[PDB]
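Dropping a structure here in structure tokens format, bear with me for questions.
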Amino acid sequence: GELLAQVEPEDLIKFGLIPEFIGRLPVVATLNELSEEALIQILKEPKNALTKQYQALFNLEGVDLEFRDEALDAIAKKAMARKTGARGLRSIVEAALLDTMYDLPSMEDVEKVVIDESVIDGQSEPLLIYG
Amino acid sequence: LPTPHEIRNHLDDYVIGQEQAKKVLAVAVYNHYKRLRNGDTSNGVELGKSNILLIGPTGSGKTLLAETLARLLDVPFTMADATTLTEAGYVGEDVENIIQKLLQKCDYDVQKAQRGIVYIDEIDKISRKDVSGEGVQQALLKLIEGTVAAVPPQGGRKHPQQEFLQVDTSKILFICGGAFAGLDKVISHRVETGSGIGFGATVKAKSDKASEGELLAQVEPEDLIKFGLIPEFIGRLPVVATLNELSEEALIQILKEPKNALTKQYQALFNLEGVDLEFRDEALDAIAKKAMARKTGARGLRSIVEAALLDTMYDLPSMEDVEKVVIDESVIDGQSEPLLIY
Amino acid sequence: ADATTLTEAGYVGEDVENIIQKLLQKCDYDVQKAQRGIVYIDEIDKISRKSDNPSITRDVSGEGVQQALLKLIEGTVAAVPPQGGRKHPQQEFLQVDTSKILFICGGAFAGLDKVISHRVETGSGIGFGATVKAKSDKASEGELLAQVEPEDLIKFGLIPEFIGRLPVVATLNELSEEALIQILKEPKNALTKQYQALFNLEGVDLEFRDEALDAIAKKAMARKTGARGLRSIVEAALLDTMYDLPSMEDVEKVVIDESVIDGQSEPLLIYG
Amino acid sequence: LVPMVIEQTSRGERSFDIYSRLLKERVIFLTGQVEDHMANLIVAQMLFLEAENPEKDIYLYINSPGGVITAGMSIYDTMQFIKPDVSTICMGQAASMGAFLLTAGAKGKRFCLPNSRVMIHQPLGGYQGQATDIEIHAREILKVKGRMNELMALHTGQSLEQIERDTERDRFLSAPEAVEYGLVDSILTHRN
Amino acid sequence: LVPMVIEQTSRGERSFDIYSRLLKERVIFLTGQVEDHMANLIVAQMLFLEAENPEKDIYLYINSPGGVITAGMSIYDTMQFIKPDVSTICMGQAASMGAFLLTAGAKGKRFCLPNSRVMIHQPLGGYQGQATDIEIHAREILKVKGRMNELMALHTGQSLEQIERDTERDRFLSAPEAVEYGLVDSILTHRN
Amino acid sequence: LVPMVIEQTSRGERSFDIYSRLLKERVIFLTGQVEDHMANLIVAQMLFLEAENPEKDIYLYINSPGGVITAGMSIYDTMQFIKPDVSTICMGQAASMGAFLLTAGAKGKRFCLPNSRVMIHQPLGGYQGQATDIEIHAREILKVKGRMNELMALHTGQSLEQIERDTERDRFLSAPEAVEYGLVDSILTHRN
Ligand SMILES: Nc1ncnc2c1ncn2[C@@H]1O[C@H](COP(=O)(O)OP(=O)(O)O)[C@@H](O)[C@H]1O
């Protein structure tokens, strides 16, 4: 982000852009990639949130779905490494929950599902509530 | 018709300095229009075209002069980069595309295109050492002297199942401008008597860059030949002009003297809401000093001023009872915000 | 036509057949008229080979252009669209035979003089054994070009078959002070005459002097800019003059002196 | 090893030796004992620059504890013959021959560094052989001394008798003393 | 053998020796005995960098067990003459001439490695011949000592008396001790 | 002579000497007696690599019967100064100076071949002249002995007293013995 702040129209001209067009826009604004905290909000704050989408699917099956703040932090960290943006978040969730959905309807006497941070990493398995 | 003095005063309103260069452009445009307007040629003698050559360092307002002349007239104007051009059989860029851009400006009007003023930028970086190199320039030969050029009917990709219109370039004035790096050194060896890298030899430590501009005024065709340009192109351009570089004093003038000045634009915006804007002389000098220190150029000046005013203009509409805004050196550095009058 | 634009078939560069298309435009797409037309080619030296004898890679801009022109110059049918392929069915591409179409090639050759000088240069060997002294004398560029032969052109990078199509070869010479001086006034559309007309329309007369032309010619040949350099010197001397000429009035005649060209004087104005 | 430097030009980048690069700027280096082999190299450098620009001055740096007198005469006569003015600068030290060539530069273009040393002494030579043969060789060394003093007096501007007395025995002149004695004109203490 | 390095530039790729590559970055190497040939090479490199850009500082690495004084003064006068500042760095050892040039750097831009050693001693010279000639040479070397000691005190900032006594005999100054003496401003141990 | 090799690049093939090709891979060769010329050459390579990549490691091969200490200290300080970790590998022999450089390698990046010899002995030197001059020179070498032993104990990890006792006389340590002493961290026998 620091490099973007020290940007001038000459830099754009060097890229191979006509100077006349660059002169029509005398105002420039800079942004920055989402951070760990920003990804957490984007994960649940929007109405059509990624977490809410999967929760509806689990609710449709009749099982409750829960998420942990610690696990969500790891997901944001992995997305930053991939630097694929918000869309990459969907891929991360699909990979961790791939095995779960495969055998989720097979199981019976299940009322709620709990996900741990270790489950996201792949070392642990998703916790299931039986009763 | 307008006389050269009229164009001089006009350019002076939007340009500061370059007196010699301004005279050349005015005379050339005036003479070219007289030839174009006198198409009947009552006398048996046939008039001939003339070309303009501009030599000046980067950030010398070369494009500004071309745009100002084009704005002052109703003929179409086009800007192009010589480096992009390539010889036939290469990736695809050709000299014919240059005429296509001109036609697009005049809505594919062949008659209007003939009266248009074509301009070339960054002529440097292409010269004799296969690679295109000088070959790209060779294609321009026929264009400068005048020749028919095939262009698509409606500015579309070349298709065999279509015809290409012919545009005669025998009446299109060409203005070739570019920044030459190292030409001053060649000229110095020719005209100046110095021992270069010597204990007693003069060195460019005095920081008097103004001398460089004066040296460029003594440019001759032989100097261009040493640069690597082929003698055909130098001969095709009979008129040559030199533009010096900007200085701290001159830069201060550009901030307020031009009609479309940077400071005047902000002042108009501020007084439009009812709050006066005052630019201290010290702050203006510091702005020019910062750009020269970082060699950002005339373009970078806008960004420097925008940094200080951005924060101020955001909070100004919040409060009321504001009469005047005073900018100081601290505001430029950012240590303290500009004071307001209540 | 421009030889640089021409390239081998099947490439982005302009096709050789397009040259014949231009000729048709002049005669309103008349095939019969084009068959007896005249064609001029410029800067033909650019397509010459540049040490491409090994043929490491095919040169579409160089040797390739020559090969395509071999049969065209001799004479053959050329398929050119009448109106850029108006309709696919019944296209009827114009067949323009070039057996009777004259072709004139022209171009400035750099280094050819040295090639001719080497061939003309004598000397079988070096040392006491040499029976010939190898005496030579300096010759002008025009003189060497007159002795040109097809063998010399081949070494420049031209195919022998190509030069064989041009039986007659004509050479040109450089210019001198007398030639440049005459060119400034003798031709109809002379440089000096053009400026006189530009000044006459404004109610102003202009006159030149022989001494001024001498300095102009010397400056032109001193800069090595050819005849085109003349314009640069003339405009540079009259720049300040015409910069303010429309401002004042009551001026009937202008006189240029030799000192004016040197930059230590100014043109003399005559008031009526 | 001699380091390499690249000179950037419009034509393109080229590589030259540090000594070769300075030669392009009319700078010649005189270093070490003076002999026929190095003198011919300096003479060639001078003649090469004269043809390139007979109006641009030439700068000669001298740092050497003297050497052969014969080799110096070829350099001295070459500087006075060519049209350009040859500037001489003393770096480190300048013995009899180094000083003779130093003061032999163009008037008003002779410089000396602040801590440079100068030394002037009579010709040193010897011969072994017959008494008759020794007489011939003895005459030449005396004649060389007289001619050298007259040339020094002309360039330095001092009287011929004064030069002979000063050159009779080893005499050391510092940078200020050199200016006072006329060997050099000024001292390039700083860039400006 | 000297290795060759490849430098990537916008114009293309060029191959230079290790010593020539560092020269582009305003770096000069002073190694071995100080003589007229190596000294004239350093002078050329200094003048070459001044012409390129006389604003950036120049770095001089010194590692040498002394040498001749005339060759060294040509470097000292050159460093003070040129407008840009010359930064001296001591690696290995630095004898009288290596120390005289080390302390002669711009104030605030003198460094020494932690284990590097320094040494300062008076001029060493001798002459054999007539009694009269011996007096001339004896006074000459003594004057050189005074000039060196005066300049040493000026750069070091120590009193002239201290410089004379300390330089009377060989004085091995460690990197920390050298900073106290004022030969070098600071000691470079780790980057950043 | 030195053989030439070819480096296949996407643009084209380049020719380099066997020693220059390995330099691109951050490999430096320390062969023969240590001196100022060879040491300054290694220092330049170390700095040149730090600029190209200040994060990758550097490998230093040592095979030499020792040499000068001052020339070696410039290499040691250069290794500890630069940010990259300098890996030291002993091939065949490692004398007193070579051993000091070998132990100076970064922790966990020190290796030696199985049939490799190491030697550690106190600094050797001599001076002749006046009795007073002898004493001052003796103090310098004694200080060097203490400084070398102190630094040796630091990197090796052995107590300073143990190092002083062992380095008092020549001690030949084989590759396994060297690991126990702590001069190295591991042994390379086969490629995994
Ligand atoms: N002499 C001048 N008068 C007015 N403005 C100038 C002048 N020189 C430069 N400028 C300003 O510099 C800006 C950029 O100029 P630029 O087109 O980069 O010059 P060049 O083409 O010589 O590089 C322009 O917006 C122009 O307002």
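Here chain F follows Swiss-Prot for its numbers: 16-207, in order, are the residues you see.
Placed from the backbone N, Cα and C atoms, the Cβ positions cover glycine too.
Positions annotated as active site, nucleophile by Swiss-Prot: F:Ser111. The annotation active site is assigned in Swiss-Prot to F:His136, F:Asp185 on the grounds of a curator's inference. Looking at Swiss-Prot, you'll find the mutagenesis F:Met19 to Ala noted as follows: No ClpA-ClpP, little ClpX-ClpP complex forms. One mutagenesis experiment catalogued in Swiss-Prot, F:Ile21 to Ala, is accompanied by this note: No ClpA-ClpP or ClpX-ClpP complex forms. According to Swiss-Prot, the mutagenesis experiment F:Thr24 to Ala carries the following note: No ClpA-ClpP, little ClpX-ClpP complex forms. Quoted from Swiss-Prot for the published mutagenesis F:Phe126 to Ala: Little ClpA-ClpP or ClpX-ClpP complex forms. Under its mutagenesis annotations, Swiss-Prot gives F:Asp185 to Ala the following note: Loss of protease activity, forms ClpA-ClpP complex.
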Among the recorded positions F:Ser111, F:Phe126, F:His136, whose Cα is within 10 A of the Cα of F:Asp185 (mutagenesis position)?
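Cα within 10 Å of F:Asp185 (mutagenesis position): F:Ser111, F:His136.
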If you measure F:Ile21 (mutagenesis position) to F:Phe126 (mutagenesis position) at Cα, how many Å is it?
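Here the two Cα atoms lie 29 Å apart.
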Measure from the Cα of F:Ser111 (active site, nucleophile) to the Cα of every one of the recorded positions F:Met19, F:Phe126, F:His136, then give the nearest.
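Closest recorded candidate to F:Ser111 (active site, nucleophile) by Cα: F:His136.
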Just to verify: the residue among F:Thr24, F:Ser111, F:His136 with the fewest other Cβ atoms within 10 Å, which of the recorded positions is it?
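Lowest Cβ count within 10 Å among the recorded positions (F:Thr24, F:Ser111, F:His136) is F:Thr24.
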Give me the Cα-Cα distance between F:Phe126 (mutagenesis position) and F:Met19 (mutagenesis position), rounded to a whole Å.
28
Around F:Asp185 (mutagenesis position), how many other CB atoms lie within 10 A of its CB?
12
Do any residues at least six apart in sequence from F:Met19 (mutagenesis position), in the same chain, have a Cβ closer than 8 Å to its Cβ, and if so which, in order?
F:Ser30, F:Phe31, F:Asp32, F:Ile33
To the nearest Å, how far is the Cα of F:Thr24 (mutagenesis position) from the Cα of F:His136 (active site)?
47
How would DSSP class F:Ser111 (active site, nucleophile) in three states?
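Going by the DSSP assignment, F:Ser111 (active site, nucleophile) falls within a helical segment, counted as helix.
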For F:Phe126 (mutagenesis position), list the number of other Cβ atoms lying within 10 Å of its Cβ atom.
19
